[PDB]
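Reading through the structure tokens given below for one structure.
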Amino acid sequence: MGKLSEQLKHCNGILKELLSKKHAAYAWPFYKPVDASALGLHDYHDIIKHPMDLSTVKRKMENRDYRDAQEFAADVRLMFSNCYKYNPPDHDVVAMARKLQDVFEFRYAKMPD
Ligand SMILES: COc1cc2c(cc1OC)[C@@H](C)C(=O)N(C)CC2
């Protein structure tokens, strides 16, 4: 239980919060991979080269894929960046991304040193 383990516990706590009922009203678009075909978004995978979502982050955390907090944060921010790249900035889904990213960034900032 070095610094990396302690920081990954903080990351796991954040992940649990992002998936919690407290944030469900704006977190739900990020729960599962974007289903482009189901949504009729036939340009999604031409625009987004590296899809990411909270179920994928959860699988990677469960599989001990993340070696440090920075690697975890990069996936969570990739998920938000994909949303900001693909969707017009006035769309409800972007408002929901902004709100969940505020939750993420303020708690990520409280990382134990
Ligand atoms: C609320 O409407 C939308 C939901 C979703 C998306 C887009 C939506 O509005 C167009 C896709 C493209 C997206 O970025 N995520 C993150 C998944 C779901």
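Easy rule for this one: first residue shown is 1, then count along the chain.
Backbone N, Cα and C atoms are what each Cβ position is placed from, and that goes for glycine too.
Sequence annotations record features per position, and here Swiss-Prot assigns domain 'Bromo 2' to 2-111. Among the mutagenesis results in Swiss-Prot, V34 to A (Swiss-Prot position 376) has the note: Abolished binding to histone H4 acetylated at 'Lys-12' (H4K12ac). The residue drawn here is the original one. In Swiss-Prot, a mutagenesis experiment is listed as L39 to A (Swiss-Prot position 381), annotated with the note Reduced binding to histone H4 acetylated at 'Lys-12' (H4K12ac). Listed in Swiss-Prot as a mutagenesis experiment, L41 to A (Swiss-Prot position 383) is described as follows: Reduced binding to histone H4 acetylated at 'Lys-12' (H4K12ac). For the published mutagenesis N87 to A (Swiss-Prot position 429), Swiss-Prot gives the following note: Abolished binding to histone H4 acetylated at 'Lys-12' (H4K12ac).
Features as recorded by Swiss-Prot, highlighted on the structure.
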| residue | record | DSSP (3 states) |
| --- | --- | --- |
| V34 | mutagenesis position | coil |
| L39 | mutagenesis position | helix |
| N87 | mutagenesis position | coil |
Rounded Cα-Cα span from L41 (mutagenesis position) to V34 (mutagenesis position), Å: 9
Cα-to-Cα gap, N87 (mutagenesis position) vs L41 (mutagenesis position), nearest whole Å: 11
Greatest C-beta neighbour count within 10 angstroms, which of the mutagenesis positions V34, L39, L41: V34
Counts by DSSP class (helix H/G/I, strand E/B, coil) across the domain 'Bromo 2' (2-111): 78 helix, 0 strand, 32 coil
